[PDB]
Amino acid sequence: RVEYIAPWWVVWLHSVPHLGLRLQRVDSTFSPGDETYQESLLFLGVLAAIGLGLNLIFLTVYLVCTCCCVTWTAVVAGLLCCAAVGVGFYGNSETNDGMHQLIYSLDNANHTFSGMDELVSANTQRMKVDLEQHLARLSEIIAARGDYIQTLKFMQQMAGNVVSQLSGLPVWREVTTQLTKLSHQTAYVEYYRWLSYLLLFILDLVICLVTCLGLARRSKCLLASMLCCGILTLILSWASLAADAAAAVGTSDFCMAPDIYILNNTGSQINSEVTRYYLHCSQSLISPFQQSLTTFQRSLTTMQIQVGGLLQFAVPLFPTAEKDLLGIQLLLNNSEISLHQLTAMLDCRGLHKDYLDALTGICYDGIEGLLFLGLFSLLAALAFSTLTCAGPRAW
Amino acid sequence: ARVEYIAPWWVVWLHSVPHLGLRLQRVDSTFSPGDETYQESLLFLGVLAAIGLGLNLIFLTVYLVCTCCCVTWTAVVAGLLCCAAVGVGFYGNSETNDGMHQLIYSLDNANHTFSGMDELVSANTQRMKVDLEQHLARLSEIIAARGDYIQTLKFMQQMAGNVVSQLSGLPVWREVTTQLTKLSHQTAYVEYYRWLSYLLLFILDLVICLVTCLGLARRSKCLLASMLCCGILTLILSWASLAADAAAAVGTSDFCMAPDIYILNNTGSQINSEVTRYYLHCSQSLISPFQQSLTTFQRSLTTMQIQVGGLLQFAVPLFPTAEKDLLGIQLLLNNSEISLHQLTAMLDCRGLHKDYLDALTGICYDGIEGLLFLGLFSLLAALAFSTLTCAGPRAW
Ligand SMILES: *[C@@H]1O[C@H](CO)[C@@H](O[C@@H]2O[C@H](CO)[C@@H](O[C@@H]3O[C@H](CO)[C@@H](O)[C@H](O)[C@@H]3O)[C@H](O)[C@H]2NC(C)=O)[C@H](O)[C@H]1NC(C)=O
Ligand SMILES: *[C@@H]1O[C@H](CO)[C@@H](O[C@@H]2O[C@H](CO)[C@@H](O[C@@H]3O[C@H](CO)[C@@H](O)[C@H](O)[C@@H]3O)[C@H](O)[C@H]2NC(C)=O)[C@H](O)[C@H]1NC(C)=O
Ligand SMILES: *[C@@H]1O[C@H](CO)[C@@H](O[C@@H]2O[C@H](CO)[C@@H](O[C@@H]3O[C@H](CO)[C@@H](O)[C@H](O)[C@@H]3O)[C@H](O)[C@H]2NC(C)=O)[C@H](O)[C@H]1NC(C)=O
Ligand SMILES: [Ca+2]
Ligand SMILES: [Ca+2]
């Protein structure tokens, strides 16, 4: 039993000042689909574009100085490109693994909720068929014995009580129907993001290797187009840095205080106390369902005792009736078994473990991958800047 | 949803590789960590690695003597191969480190659940004992002028004895927890040292290559001679790394083919075979053998409550000062009752099976991939350093 605590790379990154456009201070509270927050992240993109423009201004200054008015730099550029590619590959793998763990946890939670709902529905149907079995049995088998009719009626009322107790439990249709869509969407987005960064890595490596191989054939016509591509790769790297910074700050925002956001998001389809119980599990919050399970088991035991007593006192009288009554016993047995499974799902240990696993997949692997991808972008930008600086010196 | 473990391609293919003793003998063994024959069979991979190292060195020295006794492209190729090798090795080391952490997490979770089960059983037994002593103290307070109350107390004592026996029917998890925690500590220690050693190897390779390049830029000083000398040292280190990676991958891949069989064979005395088969395999149609216990246990509790309920409805005018501890009885039962729910949550298979499917994904999906990528490291680093050593003495 452990509780999530935000690591250093989350709290420190959350400490980064948040600004809008006109030197305005905004609230560093996660709020997707907004305007004072969604546009707040665009400041990072503005800073990235400013840095890209400044870098190209300095490169143009160098070109003007070297036009109007060596192998060590190429070696440095190649080494920096290789280091950047390695760091980027590691970061991409880590941030893909984080989302894979997220999807796994969401699938597990969806399966548990579906199992709970199916068990409740099956128990309700079982009681509904118990009703008609009682009706058929008391139709004409028991006439003179008033006590037998009385105990059949008492069993029928107990069945009604069990039905009401089962209906007392919540319904998990909305949570499942949103978890499935969130899982599908995150898988889709993760696939495209991974493919895009893989293509970027391949393109960078190919360009650098072609540069190294073709610099030996004494500056053919490919050099000009290659140098032109050296600017599109730079703008791609800067855009990657902007995207990584925005995603990292968003994840830090929805990792500093995740339970507040989760509780605020869901307050209608399921109760607030249920959510607080599932998100916070300890031997102080006992259960909101303790009374319901207790009375369900009490009614089941009363039913079983009455059925046993009826069997012990009806073997000689109406021997052909047991064919129905024994079935009831089996039915109750099944119900009893289901109850155990139910108390294994209503316990919050499994769901809290799934929530902790999803949160670890978000805040411990996605953010590290984004940070390493930002380091990749910085190193690749530096290496390509060095390559473009050393290019025209040949001609 | 719920899934069953299936061996991936990199395990089924890696398991197929021949295992031949040390003298081309059919060792035909499945898995045996403590058996000397299996260790000798695994030593065949080390023998092959040493043979490969010797062949590579003899080929390199034959080439050297032929080209001596009778170009920056080679240096560039060596540097590029070294950088690619270092990157692949870092990724593989991180990946194989990220599996021995999930292993420890799963072991700790299972240990915590077993400890909770044992503590709950012990606490319930103690609660029944204090219930018995409370009945013993109370029986002297009320008198037998009513008669039925003494019979009710006798029935409560009998039910308490039945509850105690039912609790004693449940298994004990001391040996399992001790083995689990010792294995967790050992694997943490081993993986920490492995990671530290390989990180030091990466740093050494990078430093050697960079300072060798700088010395080459320094017109072949004695430093260059020192680097050509230690090229053989780092080559044999890389070959030993390949030996270790191949041996470990061959070793912990046969376990991944049938892990449940090995686990069940390891533990068959301290706990029953049915319990282990239930926890390892609980797919669709198992009865959860504890059920027949829990059910009757629950029954007894309810009976007790009903009795004490009556004892609170027909004893209000007969010595009300005696009702105080009676309310305590109810509280006692209440506590026991809620504990029972927790118990039926821990005895459920899916609580621990998901821990068995995580300690298995941390071995069969992350350790083996890391070992394979580290073997790729060893191959690439050996090739790069062989090229560097071949191109070295050309300057002299
Ligand atoms: C997440 O939970 C949702 C339910 O909230 C799942 O969606 C649907 O779940 C039902 C219930 O099992 C599936 O019905 C099944 O259809 C098969 C078709 O052959 C039938 O054989 C079964 O007896 C059952 O009736 C339904 O197919 C499923 N919908 C989809 C699109 O799969 C969902 O599967 C759960 N998992 C995920 C990853 O969303
Ligand atoms: C696996 O579970 C077992 C049982 O829960 C753990 O063993 C218990 O661990 C606790 C703390 O780790 C021990 O408490 C300590 O006791 C010493 C005195 O012996 C005291 O000086 C400390 O301040 C602390 O209270 C407890 O004694 C120990 N029980 C036994 C029977 O060894 C075990 O630590 C768990 N494994 C892991 C890796 O956590
Ligand atoms: C052991 O558990 C039982 C039930 O789980 C406790 O009985 C419940 O105790 C509460 C609070 O002590 C009482 O609620 C009362 O309900 C009546 C209606 O029956 C209402 O008029 C009162 O204003 C009050 O809310 C009541 O005794 C009982 N309630 C229910 C629904 O069962 C018992 O108290 C527990 N033992 C101890 C020592 O607390
Ligand atoms: Ca990882
Ligand atoms: Ca990984």
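Quick note: numbers on chain A are straight from Swiss-Prot, i.e. 5-73, 89-414, in order.
Just so it is clear, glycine is given a Cβ too, placed from its N, Cα and C backbone atoms.
The Cβ of A:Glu113 (Ca(2+) binding site) has 23 neighbouring Cβ atoms from other residues within 10 Å, across all protein chains displayed. Annotation note: A:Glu113 (Ca(2+) binding site) sits in a helical segment as assigned by DSSP. Feature annotation from Swiss-Prot assigns Ca(2+) binding site to A:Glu113, A:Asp116.
Cβ neighbour count for A:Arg164 (mutagenesis position) (all protein chains, 10 Å cutoff from its Cβ): 15. Quoting Swiss-Prot on the mutagenesis of A:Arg164 to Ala: Significant decrease in hypo-osmotic solution-induced chloride conductance but no effect on cell membrane localization.
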* To do: Would you mind working out the Cα-to-Cα span from A:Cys73 to A:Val89? 15 residues missing in between, answer in Å, no decimals.
  => 18
* Measure from the CA atom of A:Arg164 (mutagenesis position) to the CA atom of A:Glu113 (Ca(2+) binding site) and give the result in Å, rounded to a whole number. => 74
* Structure fact -> Spacing of the two Cα atoms, A:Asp116 (Ca(2+) binding site) and A:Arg164 (mutagenesis position), in whole angstrom, works out to 69
* Using DSSP with the three-state reduction, classify A:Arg164 (mutagenesis position) as helix, strand or coil. => coil
* Structure fact -> A correct count of other C-beta atoms within 10 Å of the C-beta of A:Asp116 (Ca(2+) binding site) gives 17
* Of the recorded positions A:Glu113, A:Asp116, A:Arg164, which ones put their CB under 6 Å from ligand 5? -> A:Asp116
* To do: Please list, in sequence order, those recorded positions from A:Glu113, A:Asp116, A:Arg164 with the Cβ less than 6 Å from ligand 4.
  => A:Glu113, A:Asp116
